[PDB]
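To start, the structure itself, in structure tokens.
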Amino acid sequence: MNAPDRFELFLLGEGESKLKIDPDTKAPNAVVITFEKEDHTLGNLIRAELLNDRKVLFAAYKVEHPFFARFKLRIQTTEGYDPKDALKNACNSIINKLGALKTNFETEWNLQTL
Amino acid sequence: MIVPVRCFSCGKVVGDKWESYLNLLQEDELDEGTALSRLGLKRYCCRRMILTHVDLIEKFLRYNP
Amino acid sequence: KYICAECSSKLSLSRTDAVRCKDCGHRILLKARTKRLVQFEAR
Amino acid sequence: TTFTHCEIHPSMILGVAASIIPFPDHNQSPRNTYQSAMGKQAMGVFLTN
Amino acid sequence: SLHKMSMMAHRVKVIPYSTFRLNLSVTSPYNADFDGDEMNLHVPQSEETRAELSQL
Amino acid sequence: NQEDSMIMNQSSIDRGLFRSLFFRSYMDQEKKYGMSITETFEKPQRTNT
Amino acid sequence: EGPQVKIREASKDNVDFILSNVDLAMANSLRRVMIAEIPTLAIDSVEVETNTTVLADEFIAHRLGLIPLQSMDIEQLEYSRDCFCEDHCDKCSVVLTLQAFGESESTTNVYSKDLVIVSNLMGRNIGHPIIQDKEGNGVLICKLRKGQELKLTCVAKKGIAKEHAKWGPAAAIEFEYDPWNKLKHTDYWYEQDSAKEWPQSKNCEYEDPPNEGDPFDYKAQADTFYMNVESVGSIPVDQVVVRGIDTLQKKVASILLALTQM
RNA sequence: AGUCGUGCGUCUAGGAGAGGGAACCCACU
Ligand SMILES: [Mg+2]
Ligand SMILES: [Zn+2]
Ligand SMILES: [Zn+2]
Ligand SMILES: [Zn+2]
């Protein structure tokens, strides 16, 4: 009778920002990025890419509740390294890897007659 | 009533082969497993979706309306 | 405005009129679906 | 060594609801009773008309 | 309400579903098993009642 | 799924899993309270009501 | 170089391949986007004008929704919620009409092919019902008896499987890695012998069997993921994976754009 | 091996709401 709006899971609500970045006082140079209308798909990949970087120290993604399509990513890097720059670099690396994988798959499919 | 359009577990379309399944069972007198394998159902989800279905639509159509 | 359960023939009877089918003695007298537009979704 | 009579099949002792239970012996008796009680509340086609 | 701990104050959390949701642990004092158990929620209607529920 | 609870696939739920049709029938009669007086099946028009 | 794809086999609606030099998280995200984030076309709205079948309007509408529809040119199509239209304009929706009725003593079977496209597709091969059975009839929809008239209209919108499973372009997406227990990710449950109880996986032949002499490799990480993608029929498996990769890349780009804007 | 019987139909565009007790039976935690 009051089931959640299914489309609302992946659609931003009125007056809602896609990303909300706030500082974290638990540790120095730590930030919390709340992703709205997102699932484990992007959070896990972004966190895995972040952990692959030596400069990045801590990168953890948490889903508060399955009901709400939203998660929070805590990122802490070394001194003098802005976490937003690290996230941007991780996203760029993910895009490059995805493009390379797409090109390889297309080449393999073209090579195969079937 | 009618065979489900897609498998509940995976979502594979299984409604196309219900008539083929019945024809194989009757025309070729093949066993359930062999007919299902020939139709192209590997995962047991679709196997039980097709095998366990009951054609109540025909029984409902038996009535005049 | 109405149909017979067996004959399935339209009657279009009015008020202060018998509710029995004209073709047969059966008087179930089912009613046809509303003419108003109806929409449904697979969700 | 006499056995003047014999059962056609023991499983027939079960009732309409109990017979629906797969492997009733493999299950505990209170669970079988609960299943028999609950089967009356299962939603399904009761008649074709 | 077999025992004293069968009626306890909880902080409301609005959720978009038609079922009450409670912590796993509080099932033990309530003797709940989520097999169709139906529970009751009573909303206080005064500051006195709210304070008493929160503190007692 | 603790305490015997279960987790059901949303995709299966919306794909035709355990969907049900509920039919409820209401019956009405023009039972006569006094000869020459009977109820009438008509849409009220707010007049004299 | 990056990650490379080794297609072990390919088919009309089933492709089995291997991904190498890729992280487990990336493969899992690719699978998730391919199963959920790929746009697809499916019947969304059903308008009933004259229905008298034994079935119910909601039941038949739900059955129609699950009917696959051609979505090769789905990218060209735009979401209805996006374009400024009154309701289901030709630029954001596909309109089909279903008409049928029985006769003296022959039951009328309604299939996918019975659906007739009524809207203007502007030369786009999108919305055509998918037919794969040898007979070519399609997906059985319902059965009509003498005097049972079925007459309805179907409007299909662009959407993703997340909103409803009917938009799912892939039925089963098998994903495996580490056939031999090299990474100790799984502790096989055994009663007499672990190897005997658990049969060797098919992919095991593609990796060297472990040798008891060498010690456990603690530096090893998940790699060489065997992925088999099966398509319902709306989109071919190759296009399915391509669109999944495109959707994931677009989501990452949107995240980057939001970060830059904020 | 070079030709042939058979059929069809005639008129259509103007503002607002409020209410059943007892008994019996089934069933849930
Ligand atoms: Mg209980
Ligand atoms: Zn299946
Ligand atoms: Zn009649
Ligand atoms: Zn539009």
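Cβ atoms here come from the backbone N, Cα and C positions, even for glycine.
Among the mutagenesis entries in Swiss-Prot is A:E108 to K, noted as: Transcript termination readthrough. Lethal. What Swiss-Prot says about the mutagenesis result for A:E108 to G or V is this: Transcript termination readthrough. According to Swiss-Prot, the experimentally introduced change A:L111 to P is described as follows: Transcript termination readthrough. Here Swiss-Prot describes A:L114 to P as a published mutagenesis experiment; the accompanying note says: Transcript termination readthrough.
Note on A:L111 (mutagenesis position): other Cβ atoms within 10 Å of its Cβ, all shown chains, come to 8.
Each of the mutagenesis positions A:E108, A:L114 was scored by the other Cβ atoms within 10 Å of its Cβ; the lowest score goes to A:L114. If you measure from the Cα atom of A:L114 (mutagenesis position) to that of A:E108 (mutagenesis position), you get 11 Å.
Classification of A:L114 (mutagenesis position) by DSSP places it in coil, neither helical nor stranded.
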